[PDB]
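Visitor: Please read through the structure below; I'll follow up with questions.
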Amino acid sequence: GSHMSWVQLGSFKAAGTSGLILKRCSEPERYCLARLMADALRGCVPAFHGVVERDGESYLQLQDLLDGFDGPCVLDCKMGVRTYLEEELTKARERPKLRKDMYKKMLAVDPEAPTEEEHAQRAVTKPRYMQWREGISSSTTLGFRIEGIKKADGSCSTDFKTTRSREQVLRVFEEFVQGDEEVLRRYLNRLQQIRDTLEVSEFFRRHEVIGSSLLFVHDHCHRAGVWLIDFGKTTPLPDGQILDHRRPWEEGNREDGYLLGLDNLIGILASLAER
Ligand SMILES: O=P(O)(O)OC[C@@H]1O[C@H](COP(=O)(O)O)[C@@H](OP(=O)(O)O)[C@H](OP(=O)(O)O)[C@H]1O
Ligand SMILES: Nc1ncnc2c1ncn2[C@@H]1O[C@H](COP(=O)(O)OP(=O)(O)O)[C@@H](O)[C@H]1O
Ligand SMILES: [Mn+2]
Ligand SMILES: [Mn+2]
Ligand SMILES: [Mn+2]
C-alpha cells in the first residue's frame with residue numbers, strides 16, 4: 001500500500017500526492033534518476049517526478065513501489081562485490097576518520113577480526129569495515145547480499161550479516177516467498193528482463209553502480225515486482241570509458257561486479273524454483 005505506512009508501524013518522508021514517497025535529495029542520486037527516466041532502465045527503477053521543498057529541505061518525488069500491493073512483503077538485496085567508492089580508500093590513506101561505531105559491530109560478529117591496533121584504537125576506517133562486511137556476507141563471493149526483509153505480518157529483520165553461502169541465501173528467499181510458485185516465477189521473469197535491460201543500457205555501461213539495491217516486493221494476491229533503488233553512490237566513468245560489470249574489482253578499474261551478483265541471484269532463484 002505505502003512504505004511510510006510501514007515506517008509508521010531516515011531519508012524518507014510521506015508525500016501529499018497518492019502513490020508517491022519523498023527521499024532526501026542527494027546530488028548524485030538526483031543526476032542518476034533524471035538520466036534513468038530517459039534510459040532503457042526507465043521501467044526497472046521507481047518513477048522520478050522531480051524535486052520538492054518540504055520544511056526548507058529538498059526531496060526526490062518518487063513512485064511508492066509498495067502502492068500497487070495488498071500487504072506487501074519486501075526484500076532489499078544490496079548489489080555488487082564492492083559497497084563503497086574507491087575515493088574512500090584514498091581518504092583512509094591520506095586522512096583516516098577512525099569509526100568507533102564500526103569497530104563495535106565488527107567486534108560483536110568476530111572478536112578476532114579487528115587487528116591489535118584497531119582494538120587499541122577501539123576504531124576502524126570505513127573501507128576496512130565495509131570490506132569486512134563484504135567478506136562475512138555473500139557480497140565478495142556472490143556479488144550481492146540480503147540486507148533486510150519486511151513481512152506482511154508487520155515483522156522486519158536485518159539479521160543477515162553472516163548470510164554468505166549460496167544455500168544460506170536460497171533458504172532466506174525460500175522463507176521469503178513461502179512456497180508461492182507464482183511469485184517466484186514472476187520474480188525470475190522480472191530478473192531475466194532486468195538483466196537483459198542492464199546489458200543494453202547506455203546508463204549502465206557508462207556508470208559505476210555502487211551501493212544500489214534490488215527491491216523485491218510481493219503480496220498474498222501473488223503480485224510480484226523488482227526494481228533497482230538507491231543511486232546515491234552511482235557515478236559516471238570519465239572520458240567515455242565503460243565497465244563490463246562482471247570482472248573482479250581491483251583499485252583503479254572501478255568495477256562493481258553488479259552483473260556477477262545478478263547472474264548469481266538469478267541462478268539461486270532458478271535453483272529454488274526446481275526444489
Ligand atoms: O554494515 P551496515 O550497518 O549494514 O551498514 C553500514 C552503512 O552502510 C551504508 C550504505 O548501506 P545502505 O545503502 O544504508 O544499505 C553507508 O552509507 P553511504 O555508503 O551512503 O555513505 C553507511 O556509512 P556512514 O554514513 O559513513 O556511516 C554505513 O555505516
Ligand atoms: N521508491 C520506493 N518506494 C518504496 N519503498 C522504497 C522506495 N525506495 C526505497 N524504499 C524503501 O526504503 C529502503 C531504503 O532505500 P534506499 O534507497 O536504499 O535508501 P538509503 O539511501 O537510505 O539506503 C528500501 O530498502 C525500501 O524498503
Ligand atoms: Mn541503500
Ligand atoms: Mn544508506
Ligand atoms: Mn543511499
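One is the number of the first residue shown, and numbering goes on along the chain from there.
Header says: X-ray crystallography, 1.8 Å.
Quick reminder: no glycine exception, Cβ is built from N, Cα and C everywhere.
The annotation ATP binding site is assigned in Swiss-Prot to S11, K23, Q63, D64, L65, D76, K150, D230. Among the features that Swiss-Prot reports, substrate binding site is placed at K78, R99, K126, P127, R128, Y129, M130, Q131, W132, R133, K233, with the record citing experimental evidence. Here Swiss-Prot notes a mutagenesis experiment, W6 to A (Swiss-Prot position 188), with the remark: Decreases to 44% of kinase activity. Looking at Swiss-Prot, you'll find the mutagenesis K13 to A (Swiss-Prot position 199) noted as follows: Decreases to 80% of kinase activity. Here Swiss-Prot notes a mutagenesis experiment, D76 to A or N (Swiss-Prot position 262), with the remark: Decreases to 12% of kinase activity. Among the mutagenesis experiments that Swiss-Prot reports, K78 to A (Swiss-Prot position 264) is described with the note: Loss of kinase activity. As a published mutagenesis entry, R133 to D or A (Swiss-Prot position 319) appears in Swiss-Prot alongside the note: Loss of kinase activity. Listed in Swiss-Prot is the mutagenesis experiment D230 to A (Swiss-Prot position 416), annotated as follows: Loss of kinase activity.
Help me see these features in their spatial surroundings.
Guide: On its own chain, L65 (ATP binding site) has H3, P46, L215, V217, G225, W227, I229 as residues at least 6 apart in sequence with a Cβ closer than 8 Å to its own Cβ. Secondary structure at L65 (ATP binding site), taken from DSSP and collapsed to helix, strand or coil, is coil.
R133 (mutagenesis position) has a Cβ environment of 20 other Cβ atoms inside 10 Å.
Its own atom aside, the Cβ of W6 (mutagenesis position) has 15 Cβ atoms within 10 angstroms in the protein chains shown.
In the three-state DSSP scheme, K13 (mutagenesis position) is classed as strand. Neighbour list (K13 (mutagenesis position), Cβ cut-off 8 Å, at least 6 residues apart, same chain): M4, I21, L22, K23, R24, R54, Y59.
Cβ-based neighbour count (10 Å, all protein chains) for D76 (mutagenesis position) stands at 18.
There are 23 other CB atoms within 10 A of the CB of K78 (mutagenesis position), with all protein chains counted. Secondary structure at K78 (mutagenesis position), as computed by DSSP, is strand.
Non-local contacts of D230 (mutagenesis position) by the CB criterion (under 8 A, 6+ apart in sequence, same chain) comprise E29, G211, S212, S213.
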Visitor: If you measure every Cα to Cα distance among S11, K23, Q63, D64, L65, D76, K150, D230, the residues said to bind ATP, what is the biggest one in Å?
Guide: 19
Visitor: Please determine which of the binding-site residues listed here (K23, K126, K233) has the lowest count of neighbouring CB atoms within 10 Å.
Guide: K126
Visitor: Tell me, if you would, which residue among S11, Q63 (binding-site residues) has the fewest other CB atoms within 10 Å in the structure shown?
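Guide: With the binding-site residues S11, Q63, fewest surrounding Cβ atoms within 10 Å: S11.
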Visitor: Quick check: of the recorded positions listed here (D76, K126, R128, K233), which one has the Cα closest to that of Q63 (ATP binding site)?
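Guide: Going through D76, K126, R128, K233 one by one, the closest to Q63 (ATP binding site) is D76.
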Visitor: For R128, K150, listed as binding-site residues, tell me which one has the smallest number of other Cβ atoms within 10 Å.
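Guide: Among the binding-site residues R128, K150, the lowest count of other Cβ atoms within 10 Å belongs to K150.
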Visitor: Nearest by CA distance to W132 (substrate binding site): which of the recorded positions is it, out of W6, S11, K78, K150?
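Guide: For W132 (substrate binding site), the spatially nearest of the recorded positions is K78.
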